[PDB]
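**Student:** Starting off with a structure, shown below.
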Amino acid sequence: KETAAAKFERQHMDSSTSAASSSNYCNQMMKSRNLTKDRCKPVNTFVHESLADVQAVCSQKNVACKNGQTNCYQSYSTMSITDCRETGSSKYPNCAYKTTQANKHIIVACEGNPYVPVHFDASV
């Protein structure tokens, strides 16, 4: 079945664009990446950077994850991200989201060998 590392790429990586280009980014991405297949995932962040730059975060600043785990890491640099938050009009299967673009430090949880991002924890 899909690996945690591949899942992270599918849910959170968008190396193909530098930023969201319109308010419809989230609606299109959430759908296309299959995040709304079973239900409307409430929140999701997409990172507009190279895969290598995001994998490198696993060797940056170790910080506790929001849930207390100690396998989280914070990016030394800000990164281009897009926050997707479900709107009041969202109704499965017609999931709807508000798109928010920003430049923030990301916090990911890493695992494995190679040690790569498997979860997106927060943006700060």
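All residue numbers given for chain A refer to Swiss-Prot; the residues shown span 27-150 in order.
Heads up, header says this was done by X-ray crystallography, 1.5 Å.
Even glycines carry a Cβ here, placed using N, Cα and C.
What Swiss-Prot shows for this protein is this:
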| type | residues | note |
| --- | --- | --- |
| BINDING | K33, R36, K67, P68, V69, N70, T71, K92, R111 | substrate binding site |
| MUTAGEN | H38 to A | Loss of activity |
| ACT_SITE | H38 | active site, proton acceptor |
| MUTAGEN | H145 to A | Loss of activity |
| ACT_SITE | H145 | active site, proton donor |
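Provide an account of the burial state, proximal residues and distances for the features listed.
**Tutor:** Counting Cβ atoms from all protein chains shown, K67 (substrate binding site) has 17 others lying within 10 Å of its own Cβ.
When secondary structure is read from DSSP and collapsed to three states, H38 (mutagenesis position) falls in the helix class.
All chains included, 20 other C-beta atoms sit within 10 angstroms of the C-beta of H38 (mutagenesis position).
According to DSSP, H145 (mutagenesis position) is assigned to a strand segment. On its own chain, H145 (mutagenesis position) has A30, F34, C91, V134, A135 as residues at least 6 apart in sequence with a Cβ closer than 8 Å to its own Cβ.
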**Student:** Across the listed substrate-binding residues, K33, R36, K67, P68, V69, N70, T71, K92, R111, what is the farthest Cα to Cα distance, given in whole Å?
**Tutor:** 22
